[PDB]
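> Quick one: the structure is below, and I'll ask about it shortly.
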Amino acid sequence: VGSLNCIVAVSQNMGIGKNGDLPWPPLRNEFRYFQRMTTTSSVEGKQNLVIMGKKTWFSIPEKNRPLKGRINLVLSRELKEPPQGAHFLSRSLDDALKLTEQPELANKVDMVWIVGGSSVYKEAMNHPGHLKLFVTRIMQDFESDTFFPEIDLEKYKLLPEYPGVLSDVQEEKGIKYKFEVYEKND
Ligand SMILES: NC(=O)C1=CN([C@@H]2O[C@H](COP(=O)(O)OP(=O)(O)OC[C@H]3O[C@@H](n4cnc5c(N)ncnc54)[C@H](OP(=O)(O)O)[C@@H]3O)[C@@H](O)[C@H]2O)C=CC1
Ligand SMILES: CN(c1cc(F)c(F)c(F)c1)c1cnc2nc(N)nc(N)c2c1
């Protein structure tokens, strides 16, 4: 199994969601970037596996779920089976990562992409190991009710550029944003 990554888009006041939607109006190319980064796998005959909390899973429009071309795994302690359209269910992040080592998935999974919510990000970010964060900075404040956890820059290094990621300022619907990639290894 390849690398472990989180991917998020975040406003200046650290918001990632409001009432199970994004805080900002749809940014079509930002979403295109999210799709491209999570779907693209180097390794022939494998797919990447996206892990998300139950609320994130239900925040994706039914038309778009499961996220096509990736293996979709939902985290939940309440659910007893994967939701309709999902592939896998686990009771914790650690369980999910362990599953990835089982026979069912060991040779199927390339990169693992955590896509929220707020508590799945936090546990990933604070667990020892090699982890990258792909962070889109939406450069304006937006009213939010969910937030991205604190990035500890003592351990997460912002990379000066990364292949496949644009380095300059993007703008859609009058909202400026930029892409960043952070890396820790501890
Ligand atoms: N813009 C961005 O970058 C992104 C924003 N978002 C936003 O996130 C918002 C959702 O907020 P948030 O509270 O984070 O929702 P989450 O996606 O974190 O949902 C968490 C729920 O799923 C289950 N769960 C979560 N973590 C675990 C875990 N670690 N182990 C086992 N089960 C777990 C729990 O349900 P249970 O009670 O059944 O156990 C929990 O109530 C959405 O509205 C969406 O808009 C989401 C992704 C990206
Ligand atoms: C979870 N998700 C999402 C949430 C919604 F509410 C939607 F209506 C939607 F179409 C996608 C989403 C959207 N854009 C993202 N962009 C980046 N960079 N990273 C994510 N994890 C992400 C998630």
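Heads up, chain A uses Swiss-Prot numbers, so what you see runs 2-187.
Method reported for this entry: X-ray crystallography, 1.6 Å.
Using N, Cα and C of the backbone, Cβ positions are placed for all residues, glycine too.
Pulled the feature table from Swiss-Prot, pasting it below:
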{"type": "DOMAIN", "residues": "4-185", "note": "domain 'DHFR'"}
{"type": "BINDING", "residues": "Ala10, 16-22, 55-57, 77-79, 117-124", "note": "NADP(+) binding site"}
{"type": "MUTAGEN", "residues": "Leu23 to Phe, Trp or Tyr", "note": "Decreases affinity for NADP and dihydrofolate over 10-fold"}
{"type": "MUTAGEN", "residues": "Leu23 to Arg", "note": "Strongly decreased affinity for methotrexate. Decreases catalytic rate constant 200-fold. Decreases affinity for NADP and dihydrofolate over 10-fold"}
{"type": "BINDING", "residues": "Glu31, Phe32, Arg33, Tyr34, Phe35, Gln36, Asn65, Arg71", "note": "substrate binding site"}
{"type": "MUTAGEN", "residues": "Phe32 to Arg", "note": "Reduces catalytic rate 5-fold. Reduces affinity for dihydrofolate 9-fold; when associated with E-36"}
{"type": "MUTAGEN", "residues": "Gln36 to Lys", "note": "Increases affinity for dihydrofolate about 3-fold. Reduces affinity for NADPH about 3-fold"}
{"type": "MUTAGEN", "residues": "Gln36 to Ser", "note": "Increases affinity for dihydrofolate about 2-fold. No effect on affinity for NADPH"}
{"type": "MUTAGEN", "residues": "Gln36 to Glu", "note": "Reduces catalytic rate 2-fold. Reduces affinity for dihydrofolate 9-fold; when associated with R-32"}
{"type": "MUTAGEN", "residues": "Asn65 to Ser", "note": "Increases affinity for dihydrofolate about 15-fold. No effect on affinity for NADPH"}
{"type": "MUTAGEN", "residues": "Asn65 to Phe", "note": "Increases affinity for dihydrofolate about 3-fold. No effect on affinity for NADPH"}
> Within the set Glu31, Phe32, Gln36, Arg71, which recorded positions show a CB-to-ligand 1 distance under 6 A?
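Cβ < 6 Å from ligand 1: none of the recorded positions.
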> To the nearest Å, how far is the Cα of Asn65 (mutagenesis position) from the Cα of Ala10 (NADP(+) binding site)?
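So the Cα of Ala10 (NADP(+) binding site) lies 18 Å away from that of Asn65 (mutagenesis position).
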> For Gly18 (NADP(+) binding site) and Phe32 (mutagenesis position), what Cα-Cα distance in Å is obtained after rounding to a whole number?
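Rounded to the nearest whole number, the Cα-Cα distance is 14 Å.
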> Near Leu23 (mutagenesis position), meaning Cα within 10 Å, which of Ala10, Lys56, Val121, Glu124 (binding-site residues)?
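Within 10 Å Cα-Cα: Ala10.
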> Taking just the CA atoms, what is the gap between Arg33 (substrate binding site) and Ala10 (NADP(+) binding site) in Å?
12
> May I ask which residues of the same chain, at least 6 positions away in sequence, place their Cβ under 8 angstroms from the Cβ of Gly21 (NADP(+) binding site)?
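Listed in sequence order: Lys56, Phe59, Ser60.
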> Where the criterion is a Cβ under 6 Å from an atom of ligand 2, which of the binding-site residues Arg71, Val121, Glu124 meet it?
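Cβ under 6 Å from ligand 2: none.
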> Go through the binding-site residues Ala10, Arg78, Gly118, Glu124 and tell me which ones have a CA within 10 A of the CA of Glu31 (substrate binding site).
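Those close enough are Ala10.
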> Max CA to CA distance in Å over the substrate-binding set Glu31, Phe32, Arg33, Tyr34, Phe35, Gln36, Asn65, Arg71?
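Output for substrate binders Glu31, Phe32, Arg33, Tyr34, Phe35, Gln36, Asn65, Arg71: max Cα distance 18 Å.
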> Measuring Cα to Cα, how far is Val121 (NADP(+) binding site) from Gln36 (mutagenesis position) in Å?
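That comes out at 19 Å between the alpha carbons.
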> Write out the long-range same-chain contacts of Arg71 (substrate binding site), meaning residues 6 or more apart in sequence whose Cβ is under 8 Å from its Cβ.
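Correct list: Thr39, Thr40, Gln48, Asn49, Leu50, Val51, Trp114.
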> Measuring Cα to Cα, tell me the gap between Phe32 (mutagenesis position) and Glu124 (NADP(+) binding site) in whole angstrom.
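Distance between the two Cα atoms comes out at 24 Å.
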> Restricting to the chain of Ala10 (NADP(+) binding site) and a gap of 6 or more, list residues whose Cβ falls under 8 Å of its Cβ, or answer none.
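Spatial neighbours, sequence-distant, of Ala10 (NADP(+) binding site): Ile17, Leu23, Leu28, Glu31, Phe35, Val136, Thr137, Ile139, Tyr178.
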